[PDB]
Amino acid sequence: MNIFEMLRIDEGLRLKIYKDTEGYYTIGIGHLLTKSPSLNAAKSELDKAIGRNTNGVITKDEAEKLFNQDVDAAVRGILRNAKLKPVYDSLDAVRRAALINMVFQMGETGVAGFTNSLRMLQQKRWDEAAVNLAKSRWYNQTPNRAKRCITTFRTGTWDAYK
Ligand SMILES: [Cl-]
Ligand SMILES: [Cl-]
């Protein structure tokens, strides 16, 4: 298991524009296109992202390419963020994956806001952080995915994904 496989399980793969759990236009492997309520606006963001007139449909290769870019950006965002970096540096490889997953789903800003949980992870208080992470809109809105990520931070293994 690795970050790519992990996220492919959590996000799935769709080659036509779809709406995510929050109702936002998305495509591929969880690639958010726009928060705007307009399909046209989504189609336009899509074309600009792919570099061709797509008509809301992409190939598997194109989906994976957006995916590689998105994981790279998530890592880079973590490394550039003053609150996230130190946490990431302190963690083992498996738990780092869980932090990347959260950033991919919610953005750097979103994750950076889990101040208390972050401090707990940095201190390696696994059970405490898992409880704190669960007291969030994130857990309440997407509980199964949240539980998978939390179990990962709690155990340091891939058990939730196997
Ligand atoms: Cl893009
Ligand atoms: Cl979920």
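Technique stated in the header: X-ray crystallography, 1.7 Å.
Each Cβ is built from the backbone N, Cα and C atoms, and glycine gets one as well.
Here is what Swiss-Prot records for this protein:
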ACT_SITE  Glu11  active site, proton donor/acceptor
ACT_SITE  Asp20  active site, proton donor/acceptor
BINDING   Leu32, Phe104, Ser117, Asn132  substrate binding site
MUTAGEN   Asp20 to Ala, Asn, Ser or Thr  Complete loss of enzymatic activity
MUTAGEN   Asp20 to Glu or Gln  Loss of 99% of enzymatic activity
MUTAGEN   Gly30 to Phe  Almost complete loss of enzymatic activity. The enzyme is destabilized by 1.5 kcal/mol
MUTAGEN   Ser117 to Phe  10-fold decrease in enzymatic activity
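Structure with Swiss-Prot features highlighted.
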residue: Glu11; record: active site, proton donor/acceptor; contacts (Cβ under 8 Å, 6+ apart): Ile29, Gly30
residue: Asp20; record: mutagenesis position; contacts (Cβ under 8 Å, 6+ apart): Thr26, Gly30, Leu32
residue: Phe104; record: substrate binding site; contacts (Cβ under 8 Å, 6+ apart): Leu7, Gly30, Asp70, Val71, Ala74
residue: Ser117; record: mutagenesis position; contacts (Cβ under 8 Å, 6+ apart): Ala129, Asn132, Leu133
**Asked** When a 10 Å sphere is centred on the Cβ of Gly30 (mutagenesis position), how many other Cβ atoms does it contain?
**Response** 20
**Fill in**
Excluding its own, the Cβ atoms lying within 10 Å of the Cβ of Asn132 (substrate binding site) add up to 19
**Message:** Can you tell me how many other Cβ atoms are located within 10 Å of the Cβ belonging to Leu32 (substrate binding site)?
**Reply:** 18
